[PDB]
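Chemist: Can you keep this structure in mind? I'll have questions shortly.
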Amino acid sequence: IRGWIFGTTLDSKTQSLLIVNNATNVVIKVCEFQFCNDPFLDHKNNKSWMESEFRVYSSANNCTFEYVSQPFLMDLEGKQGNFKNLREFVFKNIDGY
Amino acid sequence: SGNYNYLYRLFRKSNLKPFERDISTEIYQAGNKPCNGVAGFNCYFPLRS
């Protein structure tokens, strides 16, 4: 997984919130973005090393500040099968926050 | 003649929630022959000053 889009019309008319997670970083950003771009993704097993990604944002506008910090995702070593982690998230809005 | 930066949203469909702004224009009508033209009559333009 990588990020969530929050907005009213998913366009650059208003400030729409986006999240971008690096392998060792997270970026949480609200600004006016018109349409997220998806890079070329047709590769399953030949490309074991995952690279040539990111650059998914749109044209810049009147942007606020980001929250570059340590990522929250933690992975444990999968040993002897069926060892995976379930991640839970809740988003809400009380008095704008 | 004023600095003309007195833009107030006049009317819109939704009463605003606390600490909420709308960076948008509208062609508010109140409903008859749904219109999006710049004409003042029955296609009333908010954001006066």
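The numbering of chain A matches Swiss-Prot: 101-142, 146-200, in order.
The backbone N, Cα and C atoms fix where each Cβ goes, and this holds for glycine too.
So Swiss-Prot has the following annotated:
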VARIANT   A:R102 to I  In strain: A23.1
MUTAGEN   A:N121 to Q  Partial loss of biliverdin affinity
VARIANT   A:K147 to E  In strain: Omicron/BA.2.75
VARIANT   A:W152 to C  In strain: Epsilon/B.1.427/B.1.429; when coupled with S13I induces resistance to NTD antibodies by changing disulfid bond in positions 15-136 to 136-152
VARIANT   A:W152 to R  In strain: Omicron/BA.2.75
Chemist: If you count Cβ atoms within 10 Å of the Cβ of A:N121 (mutagenesis position), leaving out that atom itself, what do you get?
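Modeler: Result for A:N121 (mutagenesis position): 15 other Cβ atoms within 10 Å.
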Chemist: Could you state the CA-to-CA distance between A:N121 (mutagenesis position) and A:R102 (variant position) to the nearest Å?
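Modeler: Cα of A:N121 (mutagenesis position) to Cα of A:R102 (variant position) measures 6 Å after rounding.
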Chemist: Roughly how many Å lie between the Cα atoms of A:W152 (variant position) and A:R102 (variant position), rounded to a whole value?
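Modeler: Here the two Cα atoms lie 18 Å apart.
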